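What follows is a single structure, and I will ask about it in a moment.
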Protein chains: 2
Amino acid sequence: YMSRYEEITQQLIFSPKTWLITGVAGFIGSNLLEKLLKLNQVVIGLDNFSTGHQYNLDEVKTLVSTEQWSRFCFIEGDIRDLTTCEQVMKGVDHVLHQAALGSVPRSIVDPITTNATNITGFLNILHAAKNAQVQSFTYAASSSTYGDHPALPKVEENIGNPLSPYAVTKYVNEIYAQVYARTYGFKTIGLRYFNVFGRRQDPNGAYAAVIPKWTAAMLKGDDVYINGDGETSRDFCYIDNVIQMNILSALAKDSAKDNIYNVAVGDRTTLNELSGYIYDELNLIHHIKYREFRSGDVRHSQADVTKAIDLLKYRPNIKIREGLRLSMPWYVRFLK
Amino acid sequence: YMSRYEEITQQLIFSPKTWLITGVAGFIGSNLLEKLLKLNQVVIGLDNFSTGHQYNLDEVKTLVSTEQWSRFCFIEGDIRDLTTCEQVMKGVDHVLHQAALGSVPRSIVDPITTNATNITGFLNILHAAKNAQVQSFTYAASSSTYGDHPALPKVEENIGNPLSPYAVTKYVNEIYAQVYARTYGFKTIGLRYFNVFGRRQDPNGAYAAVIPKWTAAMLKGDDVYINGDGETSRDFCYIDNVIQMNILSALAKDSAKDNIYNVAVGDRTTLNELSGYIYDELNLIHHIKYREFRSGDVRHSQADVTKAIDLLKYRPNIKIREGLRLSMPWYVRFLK
Ligand SMILES: NC(=O)c1ccc[n+]([C@@H]2O[C@H](COP(=O)([O-])OP(=O)(O)OC[C@H]3O[C@@H](n4cnc5c(N)ncnc54)[C@H](O)[C@@H]3O)[C@@H](O)[C@H]2O)c1
Ligand SMILES: NC(=O)c1ccc[n+]([C@@H]2O[C@H](COP(=O)([O-])OP(=O)(O)OC[C@H]3O[C@@H](n4cnc5c(N)ncnc54)[C@H](O)[C@@H]3O)[C@@H](O)[C@H]2O)c1
């Protein structure tokens, strides 16, 4: 049971609001779309099909009522263009900002474009929302902002030095968010995601994330590469926690805003152990090389989510095993 | 005597290099131009006449040899456009990045534009320079990055929270500079200026800085406004120190790079005392209301320059009194 969360969703189903999801055709944004439409919300969506997909929107349309779908106004556009940002704010209540170019290697090779989308694009949305005078503003931040801090698990007040352009942009989101509270009194909630996985995470690409990259390879029968000695660990977080954490935040009490919160489960799984779980779970539906680490790669990563639990009444109900199990079917359909 | 500085300038007069000054029509940039051309350097200049002036370039042309001037290639352009940034890097040895929109109030009202120039513009130049593989890279940072830290004087390792969009952009310059060291091995030197004053500082404008704002008013005979109880203090720094600090840095030894340095004198003058010195010095060439503080205004400000003195052999030779005295004549000519 996710109790506060249940309570919040009930409220919404009755007094429906207008939401704006940027990066709505992406993995996390499309997940949020699914959930919000099922709660009969009015949604305005923004994506520029950089890393997002029209097919992700399509799939969502097959998962929801057609009266539910009628409430979605999709917009093909760029958060990089301030004018778009403003047209799309009209009448919005809650903002869920997910639009950004992710990935550490990507920023390392083209920082200019990453900067433009993640900082210029972020500030645009943030400003537009301030002026539109929305009721809440929740944005995607990154566990990467911890950088070289050696503490495990990671606690929000203690970050170190950023180790890549990507980490910087995300840190810069937070800093801007704070200054906006100081100078306009406009209160946000930033979520430091930690390695989210689940349905509709792109397994194709040079920047494919690990769980969907391995899963696709274990099916095609291709090699499975482990970038390093295979001891690196992470706090893998199923989408349903992230979806939960977004809603808790959009409707959070004012004293909880202007805050940064880790979004994860509190556990730690190794690149070796993961390969275990991904296989065990895939052969229950009937179907390993080593290399160097990456430049900018992180050694150990585990979150402390007590802040979330405390102030927002968060409930990480789905740990990694179950999460993989709820996921693999989606990748079979998608990979046939 | 400025001994290491003297030593450096001799070297240059012999093995002249190609320099790039952004914000070269501005106050600090035009001052750097004057100095570099007098040392027979080759200078490529970039400004977009946002806050800079063609007349500032003109004045410089009357202060220097015409063989000296022939070595200046001026370019009307924007650091916001990456392509410009690259054409201008061709063959450059030392970069002196001064192009930015200054002022705390200005960022508070239009953060989007401030963001674009100070971060996007900064990143462009920094990237361009990395690829061009220059020999040095020195950029204008801000004492504002101390934010809400209560220590006096201020010491580079200890900063607090930024209190305005402006402060954020400048802080973000530093962070980027560092990450560039980590990830490409490209070593910079950031200078945290502290309230620079001297010849060619625009006394006109809503955002005019204090010393030229008061000086122009004391001549026109207008009122002189003191934003607050007139106890606020600052470390006023004459340009010749900042000019000195830029050169020390461009030619600094590699172990001194990837560092941030305060640029100031170490002293502290009050808004009440300043009004004293500006008058005493102006009536020796023959010619007060109170209001509220500013939002984002700072209470006390004094730098610790020992790091500069240690690692770069800096010498703050000109304190405030003398500096005002060297300045007032320029404002008479300019204000007739
Ligand atoms: N996935 C993670 O582990 C993780 C970690 C930290 C932060 N985040 C943030 O989560 C958010 C979503 O991540 P994701 O994995 O779902 O990524 P994703 O690429 O799947 O989703 C990104 C979406 O961004 C949109 N987009 C990108 N740039 C845009 C622009 N300029 N204008 C309009 N739309 C644009 C596209 O429609 C795309 O669908 C991103 O902010 C990501 O940085 C994710
Ligand atoms: N003047 C000071 O006391 C002080 C204090 C702190 C920091 N600084 C920093 O020092 C640098 C110069 O200071 P200043 O007082 O001479 O300011 P300034 O206004 O005199 O100089 C700014 C110059 O940059 C140019 N510029 C602005 N945006 C540009 C763009 N997008 N592309 C190209 N050129 C652009 C302007 O035309 C102007 O010539 C700035 O980065 C400023 O932030 C100055």
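In chain A, numbers come from Swiss-Prot; the residues present are 4-290, 296-344, in order.
Each residue, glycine too, has its Cβ placed from N, Cα and C.
As annotated in Swiss-Prot:
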type	residues	note
BINDING	A:26-31, A:50-55, A:81-82, A:101-103, A:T120, A:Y169, A:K173, A:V199	NAD(+) binding site
BINDING	A:145-146, A:196-198, A:213-216, A:228-230, A:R237, A:302-305	substrate binding site
MUTAGEN	A:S147 to T	No effect on epimerase activity
MUTAGEN	A:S236 to G	No effect on epimerase activity
MUTAGEN	A:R271 to G	No effect on epimerase activity
MUTAGEN	A:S309 to Y	Abolishes epimerase activity
On a C-alpha basis, identify the one among A:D50, A:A102, A:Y169 that is nearest to A:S145 (substrate binding site); the candidates are the binding-site residues.
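Checking each of A:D50, A:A102, A:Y169 against A:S145 (substrate binding site), the shortest Cα distance is to A:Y169.
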Looking at the recorded positions listed here (A:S53, A:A102, A:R237, A:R271, A:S309), whose Cα lies nearest to that of A:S147 (mutagenesis position)?
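Nearest candidate: A:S309.
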Below 8 Å between Cβ atoms and chain B: which of A:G26, A:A102, A:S145, A:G304 make it? I'm asking about the binding-site residues.
A:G304
Can you tell me the three-state DSSP label for A:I214 (substrate binding site)?
helix
Near A:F197 (substrate binding site), meaning Cα within 10 Å, which of A:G26, A:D50, A:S53, A:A102, A:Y169, A:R271 (recorded positions)?
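The recorded positions close to A:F197 (substrate binding site) (Cα within 10 Å) - there are none.
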Given that 5 residues are missing from the model between A:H290 and A:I296, what is the Cα-Cα distance between those two, in Å?
16
Around A:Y169 (NAD(+) binding site), how many other CB atoms lie within 10 A of its CB?
26
Hey, how far is A:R271 (mutagenesis position) from A:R237 (substrate binding site), Cα to Cα, in Å?
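Each residue's Cα considered, A:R271 (mutagenesis position) and A:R237 (substrate binding site) end up 5 Å apart.
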Counting distance between Cα atoms, which of the recorded positions A:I214, A:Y228, A:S236, A:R237, A:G304 is nearest A:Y169 (NAD(+) binding site)?
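For A:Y169 (NAD(+) binding site), the spatially nearest of the recorded positions is A:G304.
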Just checking, which of A:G26, A:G29, A:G304 (binding-site residues) has the fewest C-beta atoms within 10 Å of its C-beta?
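Among the binding-site residues A:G26, A:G29, A:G304, the sparsest Cβ neighbourhood within 10 Å belongs to A:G304.
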Measure the Cβ-based neighbour count of A:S147 (mutagenesis position), defined as the other Cβ atoms within 10 Å of its Cβ.
25
Given the recorded positions A:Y228, A:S236, A:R237, A:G304, state which is nearest to A:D81 (NAD(+) binding site) when distance is taken between Cα atoms.
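Closest by Cα: A:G304.
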